There are 2 protein chains.
Amino acid sequence: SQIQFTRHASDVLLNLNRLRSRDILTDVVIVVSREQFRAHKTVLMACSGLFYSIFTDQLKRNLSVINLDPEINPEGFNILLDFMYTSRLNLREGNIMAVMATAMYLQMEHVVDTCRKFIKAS
Amino acid sequence: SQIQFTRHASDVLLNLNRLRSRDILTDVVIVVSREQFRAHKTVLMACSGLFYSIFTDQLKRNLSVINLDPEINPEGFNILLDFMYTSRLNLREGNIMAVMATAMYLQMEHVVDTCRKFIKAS
């Protein structure tokens, strides 16, 4: 079988986050109430059922601006965007409900499951 | 500290490869002698010093076609492109030299190191 590089995927994700931090090849702005977040559509699609369902549709694939539901909180969204790019989820007592509801909206089922576990353990 | 999702990076890479397989949001063609390979610039940049140095330069960032050195073999390139998207390197006795030289050209130093180890162990 092929040789497996056990750190490669994490290295790639780190580098994609570095690209985001430098606004290199970002191709969408996500508008969340009064804030805006630039990202790579491919990373969004790789992480979220909502963004997958949007951009896989040829009708919507070339959108450069996505306005989220006005009920979504920027903090909760930012926590999830960071998760997408890092594998690290900043879940706390003060943010869990907002993060969980935002993850439901973004169709991030593993994160939703983890939020439920956080509630159970809390 | 934040909660760590140990499979997330690998999941993201899998999904990016699925996007490539469906030609979704690919934004460059890499021409390698008589063959062509579509890819995502962000993944190329995240994996290869050559592609990083090209696309981080505003002069070249919007190129949609990259012609590699005519000496580069498509098989060797394809093996490395697959590696970029999978973390799995198809190294064999029959391809090691071509893969190693191609990895040198693409400035993929960890892969070059691994090729040298393959030679040493062989």
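Residues 7-128, in that order, are what chain A shows, numbered as in Swiss-Prot.
Cβ coordinates come from backbone N, Cα and C, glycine included.
Taking all protein chains in view, 16 other C-beta atoms sit within 10 angstroms of the C-beta of A:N21 (mutagenesis position). A:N21 (mutagenesis position) falls within a helix when secondary structure is assigned with DSSP. Record note (Swiss-Prot) on the mutagenesis of A:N21 to K: Abolishes interaction with NCOR2 and HDAC2, no effect on interaction with CTBP1 and transcriptional autoinhibition; when associated with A-116 and 376-Q--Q-379.
A:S59 to A appears in Swiss-Prot as a mutagenesis experiment; the accompanying note says: Abolished ubiquitination by the SCF(FBXL17) complex. A:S59 (mutagenesis position) carries a helical DSSP state (H, G or I).
Here the residue is the original one, while Swiss-Prot reports the published mutagenesis A:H116 to A with the comment Abolishes interaction with NCOR2 and HDAC2, no effect on interaction with CTBP1 and transcriptional autoinhibition; when associated with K-21 and 376-Q--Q-379. Mapped onto three states, the DSSP output places A:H116 (mutagenesis position) in helix. Sequence-distant neighbours of A:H116 (mutagenesis position) (same chain, six or more apart, CB under 8 Å from its CB) are absent.
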**Asked** Which residues in the same chain, at least 6 apart in sequence, have a Cβ under 8 Å from the Cβ of A:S59 (mutagenesis position)?
**Response** A:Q113
